[PDB]
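Novice: One structure follows; several queries about it will come next.
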Amino acid sequence: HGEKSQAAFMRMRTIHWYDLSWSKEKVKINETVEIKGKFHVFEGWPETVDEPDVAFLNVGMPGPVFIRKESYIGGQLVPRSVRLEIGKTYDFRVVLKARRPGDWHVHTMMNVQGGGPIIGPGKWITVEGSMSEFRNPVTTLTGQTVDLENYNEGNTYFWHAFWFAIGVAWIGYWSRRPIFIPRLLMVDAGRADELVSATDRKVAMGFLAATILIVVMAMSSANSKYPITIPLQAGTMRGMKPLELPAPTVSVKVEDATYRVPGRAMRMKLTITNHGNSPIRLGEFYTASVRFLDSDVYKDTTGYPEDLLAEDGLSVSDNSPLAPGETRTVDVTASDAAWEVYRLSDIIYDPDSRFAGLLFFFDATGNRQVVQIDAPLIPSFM
Amino acid sequence: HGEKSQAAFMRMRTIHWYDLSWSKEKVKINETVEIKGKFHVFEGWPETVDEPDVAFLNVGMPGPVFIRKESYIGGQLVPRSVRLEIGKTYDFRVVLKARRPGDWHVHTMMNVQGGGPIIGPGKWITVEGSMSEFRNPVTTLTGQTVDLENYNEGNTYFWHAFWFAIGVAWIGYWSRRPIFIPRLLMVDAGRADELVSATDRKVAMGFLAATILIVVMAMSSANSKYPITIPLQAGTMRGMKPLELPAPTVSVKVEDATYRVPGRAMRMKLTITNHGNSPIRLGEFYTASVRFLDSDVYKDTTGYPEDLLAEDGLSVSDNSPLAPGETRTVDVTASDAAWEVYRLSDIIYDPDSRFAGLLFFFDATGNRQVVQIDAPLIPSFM
Amino acid sequence: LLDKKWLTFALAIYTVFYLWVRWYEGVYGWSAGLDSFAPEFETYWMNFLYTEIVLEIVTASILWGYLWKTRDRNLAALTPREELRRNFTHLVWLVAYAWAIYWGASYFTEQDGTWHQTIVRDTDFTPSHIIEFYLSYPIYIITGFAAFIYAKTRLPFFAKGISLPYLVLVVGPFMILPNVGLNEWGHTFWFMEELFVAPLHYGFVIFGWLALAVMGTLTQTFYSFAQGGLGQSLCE
Ligand SMILES: CCCCCCCCCCCC(=O)OC[C@H](COP(=O)(O)OCC[N+](C)(C)C)OC(=O)CCCCCCCCCCC
Ligand SMILES: CCCCCCCCCC(=O)OC[C@H](COP(=O)(O)OCC[N+](C)(C)C)OC(=O)CCCCCCCCC
Ligand SMILES: CCCCCCCCCC(=O)OC[C@H](COP(=O)(O)OCC[N+](C)(C)C)OC(=O)CCCCCCCCC
Ligand SMILES: CCCCCC(=O)OC[C@H](COP(=O)(O)OCC[N+](C)(C)C)OC(=O)CCCCC
Ligand SMILES: CCCCCC(=O)OC[C@H](COP(=O)(O)OCC[N+](C)(C)C)OC(=O)CCCCC
Ligand SMILES: CCCCCCCCCC
Ligand SMILES: CCCCCCCCCC
Ligand SMILES: CCCCCCCCCC
Ligand SMILES: [Cu+2]
Ligand SMILES: [Cu+2]
Ligand SMILES: [Cu+2]
Ligand SMILES: [Cu+2]
């Protein structure tokens, strides 16, 4: 919900999310929904964005309508920030537990230590039930099961109310007598030295001693109870395992890419060389959360969001099967209302008119090749 | 001597020193002791420690009880700071010349430009003789042999004493007359204009002219003598040659690692898969300068420090030879008094409860494999 | 008469209006108010922004102009009882200014923090800012200017000169509103983060300090109160 505002070229060239899947579309309170997929870090990382040396796999949602039970980057849990390598492909997995009823647009996002949020595709997930049913039980290493929704709430309330009452008692004790104008006049006209006299000093000594003693005894009591504590666990986690993808057998060279201003279409000319030993066909072009598909080649069955999916948004001038060894040049037009709805046409406002995307080539057997393209994007007006 | 205070997790995951050796344990004055070994830079370098882009191979010792004659990282001399690559293994060598009699705990350390000192294992080396016998002869490119213990000492003393005497002469010339109260009263009561009169101005002119002339003539004389000088040689040395270690044929996956609080033992569960074509046996676990050995598999003969060596500190639930291709899960307990003496149990105080270490697998023929492990370390209290 | 029931209205108008504003933003925060490019956002929050800016300009003009036009020309011939009444009215104005300052600089500003930690920033005109930067800040600016003008035009102590502590108390908090330019510039160019303690926010901090001139202002109002109606009782 925070995208459609970021620079179109930044959205095009930061991180490409693909193979995304959502376990459920409608969940009850306390039920779990799992978000899986792969994200690829673009080689041409924009220079004003710091390299993802410190990155956090976040969830884009309107507050804790879900609680992030687990999140994985490469199979291992990542509660802290992680280091990602430019050009690598990682598979991720986020597990969410429903907490608040309603229709929530859940995004998979990545936060970078020096570049801000990289928001992936968002899917509407419906939560049904009541928030009062939500439970977050946690078992500690000391052998007690607590509910994280209300654990320590009473203690926090008690201590804050107690200290507030102490401060209010101090102020009220001094506020029983006249406060501002008589005291100002007494201080002004000659020495004051009458507005602070015993037992006011005794009361101040009592307040100071009681405050120090109460703090010390409360700390000692909170040491006896909860004798085992650990500091906050933090620190960037290195060694994120990337995916060992096979080298693509398709080489694509982009010879110019243009988009009409105004318009909802992007046109590019590609020289595709088919290596390997299978006839391939271009089936999908993904640029920035928007998937332009050729329905004659590939159909989406993973429940991708409708506003981001163009079922027939990809048109190839010659999409006949490309025999192995054969190289041909085709005109590829990616046209959908999403190009303007998500402001990919606002790249004309950007100070770097360059695009990046993913091309998916499918053979007869159905196995697919992921080839990555990037080129300058030239607007056309006349 | 400066370790046992650094965070246990930082000591566990910065740099792993192994294959260490000391040429001599007791040396006379002017005798040479050589420290060799290999250090491996951990892949999961802690984020608050800067990457060893600028590192210096230092020696941990109580001052110049030895002089560092030479130090090598990869066979070549490294008098300046060097650049190390995370994940690489380097072999080092330090040559020390005995200078001061006594029992000295000599450490091999590495200083990082943004993370401070990484102290390796320390060994007690005894120096016998007298400090008066120590010599540090150096031959210059101008053809003169000088002793670095006292070279230029007389000249330094002379020049500092001369300039101090000049300043003292100035102050004393002004201090022959009354100093503070009469002069203060003369300046206060009317114009002073009597406390500074010729030939005081002539003396000041003489002092200024003599100072400038002496500085100029001394610089000219120090230019004539020593006509050949070079600036201080400095600059980080890149291109440190790392060791080309063969890829290990043993793959170890750590399934949970726990340590009792309080306790002197660390327990972990490992799934060891033996590739290659030789039956292997786990013989050593090195975590942070502490070597837990299985005496039935491996025995130390390099004179490792006794306080850091656990001859039978490593116990494996099933340490029978692991046939090639076979994978098995074993319970490994690393127990020694060193775990508490060197405060490896203080990792509970650390904000990152993760450990790293080295496992050494030996086959029947005796050749060994170095496999590196790292995992979260979970304290156990109940 | 002296202190009359204008104080009750001064508290109640701010309380009721800001409770309604809080209800409005709790209803339209999500659901037409998350996406800044949806048509419903334009009708529920951009229209709110336009309406509130126009109404604030009109109200400021009307209030300040009326206070300046009805200014007391013959301040010399003013009875001490009427001076006491006017001092109490000025104290009511200061109470209203304090209430508005609370609502603007504490409630809606830390509420802007909730939003600036829970959702991805989409524009410079999110609901939170519209309710804070362009509603509550102008409201307390209007109240402070009105209090200053009333003091200068009715109280002889605050006439014959511009009070420095009063001017600082009135203008420094106003400087937070043009400081919004630093906030937006410091959030889009500087600091690709949502750190609430970033140096981009010290502009509010610097000009939030100038509200400490309320101490000099209040001792000045105490002296104005104790001009003729000082005693007796006090200091006797
Ligand atoms: C210092 C001088 C300050 C000047 C600025 C004042 C800003 C006022 C609010 C702007 C509203 C806007 O712009 O929006 C107009 C809204 C849009 O809502 P709607 O879609 O019609 O839904 C139905 C309306 N509900 C959602 C509010 C129920 O509708 C309206 O007509 C109603 C606006 C009522 C404002 C007056 C009540 C304030 C609380 C009572 C104590 C004073
Ligand atoms: C919707 C906006 C309604 C604002 C109404 C403003 C009322 C007019 C201001 C005003 O001049 O005085 C109102 C009251 C009573 O003071 P008055 O005595 O009426 O003021 C003049 C003094 N004089 C009679 C001796 C000449 O003085 C007060 O204390 C009134 C405080 C009102 C709170 C400020 C509201 C501002 C919201 C932007
Ligand atoms: C925006 C940032 C403000 C900058 C701060 C500058 C003002 C600070 C000093 C100040 O307030 O004094 C101006 C007068 C007070 O009386 P004086 O300054 O003595 O002069 C009165 C004659 N004058 C009204 C033309 C100025 O006060 C008034 O007369 C104000 C009431 C008249 C203005 C009403 C019209 C404004 C509608 C928008
Ligand atoms: C001194 C500042 C008081 C701020 C109280 C506040 O923000 O109230 C809104 C909140 C809203 O929660 P709730 O009462 O449950 O009503 C929800 C209605 N919306 C969502 C519109 C706020 O609770 C109330 O309305 C209580 C009334 C307090 C009167 C001083
Ligand atoms: C009164 C104390 C002011 C200290 C300023 C400060 O903390 O700045 C941190 C920042 C370091 O940037 P960093 O915290 O790394 O920002 C990370 C997020 N990005 C890269 C998007 C800015 O340094 C600067 O850019 C210069 C600040 C000048 C102050 C007058
Ligand atoms: C001057 C007051 C110092 C208080 C020190 C208390 C130490 C208690 C140790 C648990
Ligand atoms: C005002 C004194 C300047 C002295 C300059 C001396 C230059 C000597 C060159 C060797
Ligand atoms: C990246 C280093 C930033 C240093 C900022 C220093 C601020 C000091 C303010 C006087
Ligand atoms: Cu969304
Ligand atoms: Cu990519
Ligand atoms: Cu030592
Ligand atoms: Cu290592």
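All chain B residue numbers match Swiss-Prot; in order, they span 33-414.
Recorded method is electron microscopy, 2.4 Å.
Cβ atoms here come from the backbone N, Cα and C positions, even for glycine.
Okay, these came from Swiss-Prot:
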type    : residues           : note
BINDING : B:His33, B:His139  : Cu cation 1 binding site
MUTAGEN : B:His48 to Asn     : Impairs activity of soluble pmoB construct
BINDING : B:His48, B:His72   : Cu cation 2 binding site
MUTAGEN : B:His137 to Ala    : Abolishes activity of soluble pmoB construct; when associated with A-139
BINDING : B:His137, B:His139 : Cu cation 3 binding site
MUTAGEN : B:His139 to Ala    : Abolishes activity of soluble pmoB construct; when associated with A-137
Novice: Quick one: give me the count of other CB atoms within 10 A of the CB of B:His139 (mutagenesis position).
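Specialist: So the number of other Cβ atoms within 10 Å of B:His139 (mutagenesis position) is 21.
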Novice: In Å, rounded, how far does the Cα of B:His72 (Cu cation 2 binding site) sit from the Cα of B:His48 (mutagenesis position)?
Specialist: 5
Novice: Taking just the CA atoms, what is the gap between B:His48 (mutagenesis position) and B:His137 (mutagenesis position) in Å?
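Specialist: Approximately 19 Å lies between the Cα of B:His48 (mutagenesis position) and that of B:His137 (mutagenesis position).
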Novice: Measuring Cα to Cα, how many Å separate B:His137 (mutagenesis position) from B:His33 (Cu cation 1 binding site)?
Specialist: 7
Novice: DSSP on B:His137 (mutagenesis position), three-state: which is it?
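Specialist: Assignment for B:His137 (mutagenesis position) reads strand.
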Novice: Looking only at C-alpha atoms, tell me how far B:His33 (Cu cation 1 binding site) is from B:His139 (mutagenesis position), rounded to the nearest Å.
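Specialist: Cα-Cα, rounded: 8 Å.
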Novice: Per 10 Å Cβ neighbour count, which of the recorded positions B:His33, B:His48, B:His72 ranks highest?
Specialist: B:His48
Novice: For the recorded positions B:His33, B:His48, B:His72, B:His137, B:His139, which residues show a Cβ-Cβ distance under 8 Å to chain C?
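Specialist: Of B:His33, B:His48, B:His72, B:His137, B:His139, none lie near chain C.
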Novice: Within 10 Å of the Cβ of B:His137 (mutagenesis position), how many other Cβ atoms can be counted across all chains shown?
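Specialist: For B:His137 (mutagenesis position), the 10 Å Cβ neighbour count is 14.
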Novice: What three-state secondary structure does DSSP assign to B:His33 (Cu cation 1 binding site)?
Specialist: coil
Novice: Please list the recorded positions from B:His33, B:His48, B:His72, B:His137, B:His139 whose Cβ falls under 6 Å of any atom in ligand 7.
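Specialist: Going through B:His33, B:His48, B:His72, B:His137, B:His139 in sequence order, none turns out to be close to ligand 7.
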